[PDB]
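Data block below; observations after.
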Amino acid sequence: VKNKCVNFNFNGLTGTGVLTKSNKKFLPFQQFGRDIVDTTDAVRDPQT
Amino acid sequence: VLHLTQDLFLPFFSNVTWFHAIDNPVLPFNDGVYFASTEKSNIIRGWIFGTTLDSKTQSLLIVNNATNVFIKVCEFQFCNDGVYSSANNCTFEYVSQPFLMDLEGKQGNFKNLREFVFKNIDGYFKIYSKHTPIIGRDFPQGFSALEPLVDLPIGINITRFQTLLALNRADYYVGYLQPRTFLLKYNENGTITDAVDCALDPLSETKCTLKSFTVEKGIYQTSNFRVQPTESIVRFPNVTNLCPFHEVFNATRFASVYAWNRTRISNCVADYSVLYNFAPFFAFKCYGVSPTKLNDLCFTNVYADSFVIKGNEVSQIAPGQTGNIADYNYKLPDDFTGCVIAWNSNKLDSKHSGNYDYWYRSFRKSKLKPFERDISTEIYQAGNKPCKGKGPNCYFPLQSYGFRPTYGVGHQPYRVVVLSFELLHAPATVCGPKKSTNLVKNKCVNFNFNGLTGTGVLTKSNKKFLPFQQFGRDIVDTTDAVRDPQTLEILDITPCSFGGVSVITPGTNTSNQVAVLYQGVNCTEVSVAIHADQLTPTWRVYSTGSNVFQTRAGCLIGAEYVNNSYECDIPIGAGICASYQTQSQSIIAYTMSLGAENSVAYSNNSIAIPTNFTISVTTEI
Amino acid sequence: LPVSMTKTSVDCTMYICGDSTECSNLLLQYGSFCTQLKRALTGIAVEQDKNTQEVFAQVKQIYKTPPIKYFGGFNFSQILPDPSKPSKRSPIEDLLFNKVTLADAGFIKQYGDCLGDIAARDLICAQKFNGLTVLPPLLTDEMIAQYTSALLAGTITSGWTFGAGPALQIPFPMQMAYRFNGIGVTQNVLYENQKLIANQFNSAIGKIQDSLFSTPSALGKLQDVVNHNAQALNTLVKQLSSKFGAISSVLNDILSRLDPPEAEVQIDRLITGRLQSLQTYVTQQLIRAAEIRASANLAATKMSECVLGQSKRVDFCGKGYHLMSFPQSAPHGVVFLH
Amino acid sequence: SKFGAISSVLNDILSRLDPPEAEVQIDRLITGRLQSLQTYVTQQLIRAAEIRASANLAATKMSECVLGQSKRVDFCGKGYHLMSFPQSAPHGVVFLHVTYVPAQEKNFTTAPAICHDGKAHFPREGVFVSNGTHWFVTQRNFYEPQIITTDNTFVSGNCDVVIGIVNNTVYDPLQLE
Amino acid sequence: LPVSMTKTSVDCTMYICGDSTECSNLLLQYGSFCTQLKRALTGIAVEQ
Ligand SMILES: *[C@@H]1O[C@H](CO)[C@@H](O[C@@H]2O[C@H](CO)[C@@H](O)[C@H](O)[C@@H]2O)[C@H](O)[C@H]1NC(C)=O
Ligand SMILES: *[C@@H]1O[C@H](CO)[C@@H](O[C@@H]2O[C@H](CO)[C@@H](O)[C@H](O)[C@@H]2O)[C@H](O)[C@H]1NC(C)=O
Ligand SMILES: *[C@@H]1O[C@H](CO)[C@@H](O[C@@H]2O[C@H](CO)[C@@H](O)[C@H](O)[C@@H]2O)[C@H](O)[C@H]1NC(C)=O
Ligand SMILES: *[C@@H]1O[C@H](CO)[C@@H](O[C@@H]2O[C@H](CO)[C@@H](O)[C@H](O)[C@@H]2O)[C@H](O)[C@H]1NC(C)=O
Ligand SMILES: *[C@@H]1O[C@H](CO)[C@@H](O[C@@H]2O[C@H](CO)[C@@H](O)[C@H](O)[C@@H]2O)[C@H](O)[C@H]1NC(C)=O
Ligand SMILES: *[C@@H]1O[C@H](CO)[C@@H](O[C@@H]2O[C@H](CO)[C@@H](O)[C@H](O)[C@@H]2O)[C@H](O)[C@H]1NC(C)=O
Ligand SMILES: *[C@@H]1O[C@H](CO)[C@@H](O)[C@H](O)[C@H]1NC(C)=O
Ligand SMILES: *[C@@H]1O[C@H](CO)[C@@H](O)[C@H](O)[C@H]1NC(C)=O
Ligand SMILES: *[C@@H]1O[C@H](CO)[C@@H](O)[C@H](O)[C@H]1NC(C)=O
Ligand SMILES: *[C@@H]1O[C@H](CO)[C@@H](O)[C@H](O)[C@H]1NC(C)=O
Ligand SMILES: *[C@@H]1O[C@H](CO)[C@@H](O)[C@H](O)[C@H]1NC(C)=O
Ligand SMILES: *[C@@H]1O[C@H](CO)[C@@H](O)[C@H](O)[C@H]1NC(C)=O
Ligand SMILES: *[C@@H]1O[C@H](CO)[C@@H](O)[C@H](O)[C@H]1NC(C)=O
Ligand SMILES: *[C@@H]1O[C@H](CO)[C@@H](O)[C@H](O)[C@H]1NC(C)=O
Ligand SMILES: *[C@@H]1O[C@H](CO)[C@@H](O)[C@H](O)[C@H]1NC(C)=O
Ligand SMILES: *[C@@H]1O[C@H](CO)[C@@H](O)[C@H](O)[C@H]1NC(C)=O
Ligand SMILES: *[C@@H]1O[C@H](CO)[C@@H](O)[C@H](O)[C@H]1NC(C)=O
């Protein structure tokens, strides 16, 4: 579910927040996301 | 983002060996290998890894082919030219998409520059690659990031490394990785656009500690510099008598725990190899020290308490332990610095018809405080009878460790000895078997004086060490002087070189030249240290004789002193300022100009009155 | 008034983990707790440089006293620089320098004689032994003296005009008359008792030199600053001998005594003690630097008003009706003669 | 930053360790993060004290330079201050100190007083200045020579105690009338 | 205008270790973490 506050357990990465489609340019080996302060930003959907 | 990482990378502008082909040298492998090649269609199949490449140690093979790969872990014999001849104890086969990709624009002109990087960090064999259709004829210098392809937890030992060839009827670019710190600039699309090393140039290091790619004009404090020691001296005492460990171990009538025989060991050299030899060890659990690092330590005094006890009681003997032995028989202090040795002795504490020679205390009026013997036969009181005898309510305090050659593991006569050391500040009469090297003075070295480890510079002294004095210090309680054990002379101790490096640069948009300032150090010392290559900094900034300036604030390398005076542009310290001035452009340091030299026309009757005026608007923020 | 404090460039890596790779690796587990401290000390050092710059570098052009020195009777030889002295400092300026003792000059490059210390190695050698160094000020006490000479020559040859724009020469008797007229007494008073006022000025200037000479310490503020800095640094270095609940207080010892997986606990305790002590030092230095910045801003304001002009604000530039003010450089501070 | 814990992720070490195992690590993370937050709070307090000092300076500068003329030199800009105009800035203020600064000046001559007839004349306000041959009186910060009359100067003295007096004739507008 | 604040002179020895010899010995292992605080507060009072 997107655009709704949820607790996610994406591939063992636990946390809470809101998810949605992005226009990222994830490399084919790219799996996770982060930012300048090293906090998980985006997750590649394992089943999508 | 300008994320900073610390991992294995090929150092910038490092050495890369370029080979040819027309036999196939075995390149050593360590800390990862950067691989690159540029071929027309295909001449390099794969690589071979492992140790000694024979049928005695597991090896690797990553041979590619037209459609797939052939990654495997096996113990091949040799091929001396299918690719092998032995697959006996060989598993972990693997097949996936081919690593090599080739595209041509209807012409063989294009020679994709294929680059690879491998490593073996905690197993997990990592492979990175990137194919640049750009012909690599001349090793390109533009940036090209490397994408991982596969990552398989190989878990073997890799030291050597080889490569394969093709058949037919300018390549092989190899470099070695090293643990370095890198700063990487990530593009908005997530790719990497530019990266900078952090141990290559003073500018690069400043850029790293000021994480950015544009460094504005100024002086930046980045790190420090230290003269790494050249030699390592160990000066142990003038005694060679081996310790009496043999006598206590070669004894047979190890007394009971109620009377723990305590021997004093002093004035000897303790080589614990003899401790290992007479010891089918069962429990060598050491607390204050590491049993591996016992031949390099000096102890003021060594005690050895020997007592034979039962199987569970050895796990019951420890610093601040409890139980029938650790409360009334033998109690180790909480801050115990030493350890216990236990090995089964069923041939010396046993015989046919049985043996009951040993003893142990079960009944004591109170707990046994650490390191006390309580040899006494007083019947423990129960209830309120002053009874003096045996029977009920009148118990003989200490019961027997009857030992026969037939007990379970929990009951065999375990021979236990404990070693207690005193690792404090006092002349150590007991030291490890380490050899005493020579003494070198006026040179930064690592010293181990009588077990006192440290680093610095040593020399003669004019102190008045009293005969009992052994150390030196200051109001700050830092070891200053050490009396030589084998010379009985006083040696001062100096810091290694500790200082501080500040890079002085104009903006990177202006020039890449920088000025390095080592803080509070005579520049002759840093020059000899540089010439001896014992300086911790690896960015060896050039020294042409014209770029050295012993400032009152340290010494400046990379800027030439000009006797002129200009406005202060980049503050250095102690009346020195650096600036980027034309010659055709270079960095110059100068004594700051405080202002235009002016002299007033003061006189008895001369006055100056402005015949005009100006309005100026200044700004204050 | 204090103007600046000793500039330090604490390096936590050497201070907390003397050349220990394992200790450094465990320290990297504490995040950027270090770059914060290094940045704070760098900012304090730059702030001290800026304080001295604001206090003294007020005059763009460096002025000089005329070759002849007859200021209508006023005797200024006590505050003018002495050409005979190699350091080119005022007689009243020399006393301040000789009455203040710096524990660490910073501009010594003392390395090379710690081995040659012969006797017990001193505070500076000990501080160098544990990653604790002192930077020197950007402005030397020789060119600061020339700033002060320029400020003094500008206020005796040009009155207050040099504090506004071009320095306009004016005879000192007339400058005295103008300062007098600035506090409500007509010039004729000065021009009728010029000799008497010159005698009083000379006597007061002469007797302030002895008042500073014979007093135990009238510079207690500057010596207070120096003692506070040296004492904080000494308390910092003294924390290296505190076990903090570890087996021993020596990293090279507990590293050579315990194998890594066990010694990590003791090294972590040492880290968490020494980092806390270093943060205490940095915070106290920041507070002292804020206080010194306030004092240096006050001194800069006092210079700009009392020196480069007459201040109508009562009791600000000394007690009584202010006339002028001659600055004199002092170790890590400035001294005014109101 | 792990602070010596197993991991730096709360939701991880909670889901990877039962309370007793997590407790120790959770305590380590708390004692690390709380210490970092105290460092941040202390730095913010010190910076806020410094900014308050600067803001009190700015308030004094506004109240003096803007709402009036400041006689204190080098406070409201360099030179003789005339007026000021504040300008709002992001997290601060910018002043425009309009200052009167002198210009081209000429050596003329000067004397403390002028003795006309046995009596010393001093300027009521301004300097006694000389072209070179005709003595004049003028203001201090601008050369506006004026004929030395008995209203431009006040007389008090005896022509024998002032050092540097110069002989000249003063003018009185009453004798002619 | 405030001119002064209350002059406090807390003693760390009692404040942390109320009349406990064991706690005093454990505190001694922390070095001069106490003289620093005492000197700071004494300076504060003198400055008040
Ligand atoms: C990140 O990726 C975007 C998606 O491909 C790029 O945008 C494209 O730009 C090209 C022109 O270069 C267009 O033809 C295309 O329609 C799309 O707009 C974008 O440039 C890229 N940014 C980078 C690589 O920095
Ligand atoms: C513990 O047992 C040791 C070995 O038997 C004793 O050492 C030896 O004791 C003999 C006498 O039995 C000495 O002749 C010999 O030189 C050596 O010291 C040791 O004394 C003993 N200690 C106690 C406290 O019983
Ligand atoms: C005082 O100074 C003014 C500028 O600083 C002078 O004004 C100048 O006037 C000339 C024309 O005469 C212009 O060309 C010039 O741009 C400037 O505006 C002014 O003349 C001067 N007065 C005296 C008496 O020196
Ligand atoms: C200005 O004041 C100086 C004070 O140092 C006078 O110097 C004096 O010189 C005499 C020798 O003639 C010394 O005995 C005395 O101790 C002092 O150093 C100086 O003469 C004086 N000059 C004028 C013009 O007033
Ligand atoms: C003294 O001041 C006088 C100002 O009144 C100047 O004299 C002027 O001279 C002209 C003729 O040269 C007269 O026409 C005029 O009325 C005035 O008297 C004179 O230049 C000045 N002296 C010097 C040396 O500048
Ligand atoms: C100013 O003018 C006075 C008379 O108008 C001068 O007084 C004279 O002084 C001389 C001695 O120098 C006497 O001999 C004479 O009788 C008269 O009193 C005075 O000197 C003069 N001063 C200057 C500086 O020119
Ligand atoms: C996941 O598996 C299902 C069933 O095998 C398949 O229909 C689907 O396409 C798969 N999706 C992904 C992303 O692998
Ligand atoms: C690479 O090797 C060559 C061959 O000896 C050498 O001249 C060069 O200095 C090496 N590169 C560097 C960066 O030292
Ligand atoms: C290439 O390797 C694959 C891997 O099993 C193998 O099946 C194939 O026969 C090999 N040769 C070609 C031409 O694909
Ligand atoms: C595999 O290893 C075992 C180890 O004991 C060895 O006995 C066996 O001969 C090996 N298999 C071979 C050499 O084919
Ligand atoms: C790996 O091989 C090297 C080279 O012989 C050897 O020194 C090292 O001990 C080996 N390591 C292991 C874990 O086998
Ligand atoms: C005692 O010494 C002899 C010497 O030959 C040795 O064989 C034996 O193992 C020793 N016994 C012990 C318990 O050390
Ligand atoms: C050390 O021992 C050797 C050999 O017994 C001797 O020659 C030398 O003098 C001794 N030195 C000292 C200081 O005792
Ligand atoms: C430091 O300065 C120079 C340059 O090295 C030399 O005299 C000596 O090494 C040192 N001198 C002193 C006085 O420390
Ligand atoms: C020029 O500089 C040199 C040192 O590089 C110095 O010895 C010389 O005195 C200077 N000349 C002048 C005129 O300042
Ligand atoms: C000023 O007057 C004094 C004493 O009359 C004299 O010594 C000095 O040379 C005079 N200087 C000038 C510039 O007139
Ligand atoms: C005043 O005269 C002196 C004497 O040479 C000269 O140096 C100075 O520049 C003059 N001032 C002026 C013209 O403003």
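Each residue's number is its place along the chain shown, starting with 1.
According to its header, this structure was worked out by electron microscopy, 3.7 Å.
The backbone N, Cα and C atoms fix where each Cβ goes, and this holds for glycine too.
Long-range Cβ proximity for B:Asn157 (mutagenesis position), meaning a same-chain Cβ under 8 A and a gap of 6 or more residues, is found for B:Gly50, B:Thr51, B:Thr57, B:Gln58. For the published mutagenesis B:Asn157 to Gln (Swiss-Prot position 234), Swiss-Prot gives the following note: Increased resistance to neutralizing antibodies.
Among the natural variants in Swiss-Prot is B:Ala145 to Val (Swiss-Prot position 222), noted as: In strain: 20A.EU1. Listed in sequence order, B:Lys130, B:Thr191, B:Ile192 are the same-chain residues six or more apart from B:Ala145 (variant position) with CB atoms under 8 A from its CB.
Its own atom aside, the Cβ of B:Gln583 (variant position) has 7 Cβ atoms within 10 angstroms in the protein chains shown. The annotation that Swiss-Prot gives for the naturally occurring variant B:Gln583 to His (Swiss-Prot position 677) reads: In strain: Eta/B.1.525.
Other Cβ atoms within 10 Å of the Cβ of B:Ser599 (variant position) number 15 in total over all chains. For the naturally occurring variant B:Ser599 to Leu (Swiss-Prot position 704), Swiss-Prot gives the following note: In strain: Omicron/BA.2.12.1.
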DSSP three-state assignment (helix, strand or coil) for B:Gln583 (variant position): coil
Pairwise CA distance, B:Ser599 (variant position) versus B:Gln583 (variant position), rounded so that it is a whole Å: 31
Three-state secondary structure, which DSSP defines for B:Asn157 (mutagenesis position): coil
Recorded positions, contacting chain C; criterion Cβ under 8 Å; candidates B:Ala145, B:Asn157, B:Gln583: none
